[PDB]
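Notes follow once the structure below has been shown.
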Amino acid sequence: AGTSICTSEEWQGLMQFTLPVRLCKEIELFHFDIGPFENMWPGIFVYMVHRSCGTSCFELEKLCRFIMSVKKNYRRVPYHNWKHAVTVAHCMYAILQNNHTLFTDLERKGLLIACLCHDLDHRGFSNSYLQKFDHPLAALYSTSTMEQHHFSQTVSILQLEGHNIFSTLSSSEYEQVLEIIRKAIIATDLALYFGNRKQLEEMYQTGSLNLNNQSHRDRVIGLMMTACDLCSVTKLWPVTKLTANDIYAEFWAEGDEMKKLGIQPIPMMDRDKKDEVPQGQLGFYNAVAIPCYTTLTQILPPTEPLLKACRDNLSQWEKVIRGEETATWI
Ligand SMILES: Oc1ccnc2cc(Cl)ccc12
Ligand code: NI
Ligand code: NI
């Protein structure tokens, strides 16, 4: 109820924060895992905005208020949380650094913010659930239901007193950036990923892909947003495996709610069907993640380590299925 606002203590603290030097080099890398550094997550986002866009891109006060309010409008859910937001934002930063001049300064600042904001106010329920049980949000947003809500939450935060990091933009650039952000957040709807990937694959294979074509650009950005959203599948196996637990904590809790309403959940959301998880991950990697990173690598060659990592993780799930797991902690 309402949009939440960071305290003065919170945003002034972030202003005064400094990143330990050792980390600077690590953050550049695709495989970097933010996990061990919880206190530093907001500062890591600052550092990334500053290195990619410049320290003069945003007024520092408005930026710190914005980031800290963004954090306060993530809910305490097992997966679609503040930690996930920064993880996604970090993947984008690594894509952007490796492909810097392909994207405009407006696209870079827009995309880093869109990633941080792309799951705002997520409740732990999927679009399938909201549409099945006619949540009011599905009345408002007939397709891409939660994504449309996340964009609306983003705009609400920008509109808070002293939070509009985009106010210094020309009126024309302001409309362009909100449109960059809307499209990017919408593209995180995996329902849309399937057609987009198939289109991009066709454009690439026939050689029609042209990055000077706004419709093509929009699509490449969309695939980038898919790759960033799913990037937990591109970490080192222990990291990826641990994250998988949080994803399923969330799925199972939704499954439980379905059962109360007289509907048996899909196996993926059934806590009594945990034996089927490894095969379901295999299916997810084969249907979604592998193709995503495969096509992204063809379009943006420097993103190849995301694909190589994802391939290594598919192999690990295959190992689990063959009974070849070694010891695991969670
Ligand atoms: O198996 C999965 C289903 C839905 N979303 C997922 C997201 C990640 Cl990062 C990994 C596996 C997923
Ligand atoms: Ni989402
Ligand atoms: Ni997400």
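The chain as shown is numbered from 1 upward.
Header lists the method as X-ray crystallography, 2.0 Å.
Backbone N, Cα and C define each Cβ position, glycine as well.
Per Swiss-Prot, the feature domain 'PDEase' maps to 7-324; the stated evidence is sequence analysis.
Among the features that Swiss-Prot reports, 3',5'-cyclic GMP binding site is placed at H80, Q281, with the record citing experimental evidence. The C-beta environment of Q281 (3',5'-cyclic GMP binding site), restricted to residues of the same chain at least 6 apart in sequence and closer than 8 Å, consists of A244, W317.
Per Swiss-Prot, divalent metal cation 1 binding site is recorded for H84, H118, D119, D229. The secondary structure of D119 (mutagenesis position), as reduced to three states from DSSP, is coil rather than helix or strand.
Residue environment of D119 (mutagenesis position) contains 25 other Cβ atoms, counted within 10 Å of its Cβ in all protein chains. One entry in Swiss-Prot concerns the mutagenesis experiment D119 to A (Swiss-Prot position 830). Its note says: Loss of activity and of zinc binding.
While the structure shown retains the original residue, Swiss-Prot records the mutagenesis experiment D119 to N (Swiss-Prot position 830) with this note: Reduces activity 1000-fold.
According to Swiss-Prot, the divalent metal cation 2 binding site annotation covers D119.
Other C-beta atoms found within 10 angstroms of the C-beta of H80 (3',5'-cyclic GMP binding site) number 24, with every protein chain shown included.
With respect to ligand 2, the recorded positions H84, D119, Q281 contribute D119 as residues with a C-beta closer than 6 angstroms to one of its atoms, given in sequence order. Among the recorded positions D119, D229, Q281, the residues whose Cβ sits under 6 Å from any atom of ligand 3 are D119, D229. Of all the binding-site residues listed (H84, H118), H84 has the fewest other CB atoms within 10 A of its CB.
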